[PDB]
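Structure, as structure tokens:
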Protein chains: 6
Amino acid sequence: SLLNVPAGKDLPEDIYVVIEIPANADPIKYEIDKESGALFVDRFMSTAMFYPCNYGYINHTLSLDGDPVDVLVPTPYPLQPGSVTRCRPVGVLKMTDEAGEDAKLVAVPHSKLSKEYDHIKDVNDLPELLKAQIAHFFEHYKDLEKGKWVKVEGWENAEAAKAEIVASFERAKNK
Amino acid sequence: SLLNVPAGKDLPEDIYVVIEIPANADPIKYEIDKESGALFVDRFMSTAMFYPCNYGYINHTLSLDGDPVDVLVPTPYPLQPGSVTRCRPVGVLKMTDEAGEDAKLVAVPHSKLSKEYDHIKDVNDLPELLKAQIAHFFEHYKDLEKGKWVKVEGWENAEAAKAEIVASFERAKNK
Amino acid sequence: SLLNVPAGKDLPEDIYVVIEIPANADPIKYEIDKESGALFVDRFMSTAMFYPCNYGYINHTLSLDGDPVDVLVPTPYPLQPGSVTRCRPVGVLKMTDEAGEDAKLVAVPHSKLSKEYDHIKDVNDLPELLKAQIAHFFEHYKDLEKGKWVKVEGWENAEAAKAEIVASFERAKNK
Amino acid sequence: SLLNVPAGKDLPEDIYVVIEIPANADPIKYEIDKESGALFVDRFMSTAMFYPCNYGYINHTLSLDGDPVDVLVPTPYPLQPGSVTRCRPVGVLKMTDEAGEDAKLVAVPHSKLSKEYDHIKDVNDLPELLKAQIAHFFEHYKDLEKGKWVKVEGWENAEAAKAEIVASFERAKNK
Amino acid sequence: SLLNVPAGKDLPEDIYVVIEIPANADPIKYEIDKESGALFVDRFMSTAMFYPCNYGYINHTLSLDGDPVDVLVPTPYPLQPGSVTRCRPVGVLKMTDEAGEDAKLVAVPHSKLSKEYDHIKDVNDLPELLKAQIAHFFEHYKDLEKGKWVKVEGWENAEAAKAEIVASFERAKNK
Amino acid sequence: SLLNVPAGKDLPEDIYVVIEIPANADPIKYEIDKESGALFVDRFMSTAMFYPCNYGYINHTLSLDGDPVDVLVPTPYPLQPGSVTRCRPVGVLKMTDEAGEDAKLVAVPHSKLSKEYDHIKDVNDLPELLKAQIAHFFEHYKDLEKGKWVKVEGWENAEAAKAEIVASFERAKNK
Ligand SMILES: [Cl-]
Ligand SMILES: [Cl-]
Ligand SMILES: [Cl-]
Ligand SMILES: [Cl-]
Ligand SMILES: [Cl-]
Ligand SMILES: [Cl-]
Ligand SMILES: [Cl-]
Ligand SMILES: [Cl-]
Ligand SMILES: [Cl-]
Ligand SMILES: [Cl-]
Ligand SMILES: [Cl-]
Ligand SMILES: [Cl-]
Ligand SMILES: [Cl-]
Ligand SMILES: [Cl-]
Ligand SMILES: [Cl-]
Ligand SMILES: [Cl-]
Ligand SMILES: [Cl-]
Ligand SMILES: [Cl-]
Ligand SMILES: [Mn+2]
Ligand SMILES: [Mn+2]
Ligand SMILES: [Mn+2]
Ligand SMILES: [Mn+2]
Ligand SMILES: [Mn+2]
Ligand SMILES: [Mn+2]
Ligand SMILES: [Mn+2]
Ligand SMILES: [Mn+2]
Ligand SMILES: [Mn+2]
Ligand SMILES: [Mn+2]
Ligand SMILES: [Mn+2]
Ligand SMILES: [Mn+2]
Ligand SMILES: [Mn+2]
Ligand SMILES: [Mn+2]
Ligand SMILES: [Mn+2]
Ligand SMILES: [Mn+2]
Ligand SMILES: [Mn+2]
Ligand SMILES: [Mn+2]
Ligand SMILES: [Mn+2]
Ligand SMILES: [Mn+2]
Ligand SMILES: [Mn+2]
Ligand SMILES: [Mn+2]
Ligand SMILES: [Mn+2]
Ligand SMILES: [Mn+2]
Ligand code: NA
Ligand code: NA
Ligand code: NA
Ligand code: NA
Ligand code: NA
Ligand code: NA
């Protein structure tokens, strides 16, 4: 089941990301059900916005928001909901939402899957446009959902991303 | 597995629907395999028709046709095969097919997923065009499949839909 | 050529809308070139947003922004860029952008194309969600384009939409 | 303009077909406007059906229904509305609709475009399933449009198709 | 789980194929993880090529390359990754890749799913174009992947395909 | 008509490209008809390959192959066939095909359309993967078309691209 996928081959530099939402998709927010391992519809988003990258999480981790830590994965073609991709973290958008601290990691496909992103070493190697679009998305996608909100602190480097991943792994390991 | 999804949070008004076929999709009829929980191809449909809504079933239920009761879910964007959506029943198209009584429930996304369908309270709130298109689809989609057929009795209200769901739940609970 | 399409059969209640951008499309802003009648790329939009309806204009009209008046057309399936649809106005979102007063009409498919929208008589018949999504789109889609901006005054009724169309027709007829 | 495309290189065996509707598309019926050469929306179809092949017409021809003769073109990938494909006729579905005699030609891509259909010499070389699906589509697609209807006479061979094309060409040449 | 799907109802003539990659899809190579049963991204392909048919494997089998035997399934519409289709083998493209002998079976949808391919009895009934396209794909898709390669021996008949399936089944049954 | 689009605002650094084939599209080769300005199907490609970028030409130019000079335009979303995009040349793949010298320019969206490609100044700024994929595509896409072929000389810089554009413009201006 997706429930049994490892957090990673070599945490925090070598991770697996379970994809819930494809890049450039309709505005349906899917979540994996920790009960059944099935993809559930969480929300039909009300704003005319789309996730700028594939979106998902690292299994066996937990954010302050109560769910596994979230990850954005850019790829040359959108991924399948429910699929898993081997990734390498390069940056993180620190932010909080109405359910807890809720960082958004950016992890690129592992060089074993492609050489395309090998040149993305750290957060400043990400295109400025993409980072701007990501931040803008989290700032506004819940603009029409009463009671939900976001506050974006800011972009941090790979070292912070990795620390995030270790902290998230531990918090699941005992909580 | 999809095999373990509940029939619902609060049967019959608060249900979960396992989706097998997306709205406005190619004419491939998928079914979930009660054995493995996998999506199997049941038929390549021969008519140039498409399911007018997302189509699937309520788990842990059974129709006279031998499979879980069937549900049509309108949504603003097509759902993923294999996904589960929380829904509220609003009407039912009574019909029989060559394998048994085979009602088609209509259930809308739960208000917790969206406010869009909250105004659809009962069967007369559904667009006339949509109901006509649904009935017309079940009447004709098997027109080129020898030995398969449909007889559409007619549209009934939410109260009947709900009764349908309770009867289907029981029939599975002991059969 | 698209250059020769009429403003309408019976202005302002019976209009033709030239579509430039389909509903639920990638974020490419196309414009028709008054020179050649060809569809030109105007902008690759930088925000992760999509036009909530098909978007285009009424030919032989002119807004204060210097181009034909703009129209949003909801339809059950996205339209082809470059196509023309017969429509009936039902409301208008008054707004200004950096290039002039820049109202966004909402016009539904003419009953001769479908009976689906015949029940949408005036602006309050439009779904609240859709109106909210439209306004939210115009407010934020240029958020990452320096020097471009929007100020949304508000939604007005069909009578205002129609007046808008007459004023736009005249301004082209002599300017 | 599309208005200026020839009927064909070598009528009736070597024709050009202007495509209005792609294969396996949403149920939007586009027509080219003889006025402007633009693609206009004619109808939002009400049944959950799709054209089984690309659909369009031969320019400079006229059917009894008042418009150019209609053609179905199977291809390995759907064509663009507005595009033109060189084709060879292989059969025809004789039928009448509420506006006049309204034969539906079947023409395959010319061998100069592909060798794929060279083996389709005449109507019996077309897959039985495809012919059945076509006939079934014309019989039922207008089932929910009051006042519109179809009566399918039957499938005839290439020789008849060709005769159809010659008669249609003449009727335009003087009417 | 997909892990539990049978090799087939009646090996080798009546098989089940687990689909990993749809026909005419983006160039993402998915593989099912024998650990978790999840679809993993194996590679982002570097060449501008696509699998000419749906692609997957027969469960409970093993090729010399170390994974279940591979199968190409033509269908009228692309299948869902993760789905299972009942198929009948009709031919096989013998080939070796850098990881072992790596035959590519061609199996058509079972007549119980459709009558469309019933006329494809053996390898010579497959379209020449399709066979050429398949061979050409395996010959070149790894052209930009250093260290990976293919050598195509050639097309063989259904009898060979079936033998392949039996040998693959045995090799898994004890290895 | 597309026939009337200019070669460019400021040749050779500021050009317009008429798009014939979208990025990541089905393998249908469209060409614009210099007669009618319509998009014609030139070929159904036989290999399982796709153009790695949007593909088209510069109007009012002519290559030795007898048609306007060809251009590849990378963009974040595929363009519409028939559309025109303002571009800036950055490199060129010199190559010959069976109809004459047949260079393939690479031009990126003009900074007025987006800031995304402003950092692509010259050919070495293009991703190595993309250049490899382009060359590989032209080398192999005609592999199954008897009598057609390609010989790729190699990648040259923006200065060469520009020279190419000037030479192509002149050759049309008097031939
Ligand atoms: Cl783990
Ligand atoms: Cl969030
Ligand atoms: Cl930012
Ligand atoms: Cl239950
Ligand atoms: Cl049924
Ligand atoms: Cl009805
Ligand atoms: Cl007018
Ligand atoms: Cl605007
Ligand atoms: Cl509003
Ligand atoms: Cl002619
Ligand atoms: Cl008709
Ligand atoms: Cl028939
Ligand atoms: Cl087995
Ligand atoms: Cl392989
Ligand atoms: Cl071959
Ligand atoms: Cl010029
Ligand atoms: Cl070429
Ligand atoms: Cl190269
Ligand atoms: Mn959540
Ligand atoms: Mn999450
Ligand atoms: Mn959150
Ligand atoms: Mn979260
Ligand atoms: Mn069934
Ligand atoms: Mn069912
Ligand atoms: Mn049934
Ligand atoms: Mn049933
Ligand atoms: Mn503008
Ligand atoms: Mn406009
Ligand atoms: Mn504006
Ligand atoms: Mn405007
Ligand atoms: Mn008509
Ligand atoms: Mn017609
Ligand atoms: Mn007709
Ligand atoms: Mn007709
Ligand atoms: Mn492998
Ligand atoms: Mn395999
Ligand atoms: Mn292999
Ligand atoms: Mn293999
Ligand atoms: Mn050419
Ligand atoms: Mn060209
Ligand atoms: Mn060429
Ligand atoms: Mn050329
Ligand atoms: Na909110
Ligand atoms: Na039947
Ligand atoms: Na701005
Ligand atoms: Na009718
Ligand atoms: Na290689
Ligand atoms: Na060749």
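Here chain C follows Swiss-Prot for its numbers: 2-176, in order, are the residues you see.
Each Cβ is built from the backbone N, Cα and C atoms, and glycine gets one as well.
Quick look at what Swiss-Prot lists:
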| type | residues | note |
| --- | --- | --- |
| BINDING | C:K30, C:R44, C:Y56, C:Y142 | substrate binding site |
| BINDING | C:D66, C:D71, C:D103 | Mg(2+) 1 binding site |
| BINDING | C:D71 | Mg(2+) 2 binding site |
| MUTAGEN | C:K30 to R | 2% activity |
| MUTAGEN | C:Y52 to F | 64% activity |
| MUTAGEN | C:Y56 to F | 7% activity |
| MUTAGEN | C:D66 to E | 6% activity |
| MUTAGEN | C:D103 to E | 3% activity |
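A map of Swiss-Prot features onto the structure.
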residue: C:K30; record: mutagenesis position; contacts (Cβ under 8 Å, 6+ apart): C:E21, C:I22, C:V42, C:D43, C:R44, C:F45, C:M46
residue: C:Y52; record: mutagenesis position; contacts (Cβ under 8 Å, 6+ apart): C:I22, C:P23, C:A24, C:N25, C:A26, C:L73, C:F138
residue: C:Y56; record: mutagenesis position; contacts (Cβ under 8 Å, 6+ apart): C:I20, C:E21, C:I22, C:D71, C:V72, C:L73, C:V74
residue: C:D66; record: mutagenesis position; contacts (Cβ under 8 Å, 6+ apart): C:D98, C:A100, C:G101, C:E102, C:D103
residue: C:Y142; record: substrate binding site; contacts (Cβ under 8 Å, 6+ apart): C:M46, C:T48, C:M50, C:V151
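Sequence-ordered, the extra residues of this chain that approach the Mg(2+) 1 site, with Cβ no more than 8 Å from the Cβ center of C:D66, C:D71, C:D103, are C:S64, C:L65, C:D68, C:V70, C:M96, C:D98, C:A100, C:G101, C:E102, C:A104, C:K105. Note: the substrate site is recorded as C:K30, C:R44, C:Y56, C:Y142; in the same chain, C:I22, C:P28, C:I29, C:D43, C:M46, C:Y52 also have Cβ atoms within 8 Å of that site's Cβ centroid.
Using a Cβ-Cβ cut-off of under 8 Å to chain F, the recorded positions C:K30, C:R44, C:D103 reduce to C:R44. Applying an under-8 Å Cβ distance to chain A, the mutagenesis positions C:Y52, C:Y56, C:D66, C:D103 reduce to C:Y52. Cβ neighbour count within 10 Å across all protein chains ranks C:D71 highest among the recorded positions C:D71, C:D103. Spread of the substrate binding residues is 14 Å (greatest Cα-Cα distance among C:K30, C:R44, C:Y56, C:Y142). C:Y142 (substrate binding site) falls outside any helix or strand according to DSSP and counts as coil. Cβ-based neighbour count (10 Å, all protein chains) for C:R44 (substrate binding site) stands at 18. With a cut-off of under 6 Å between the Cβ and any atom of ligand 29, the recorded positions C:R44, C:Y52, C:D71, C:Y142 reduce to an empty set.
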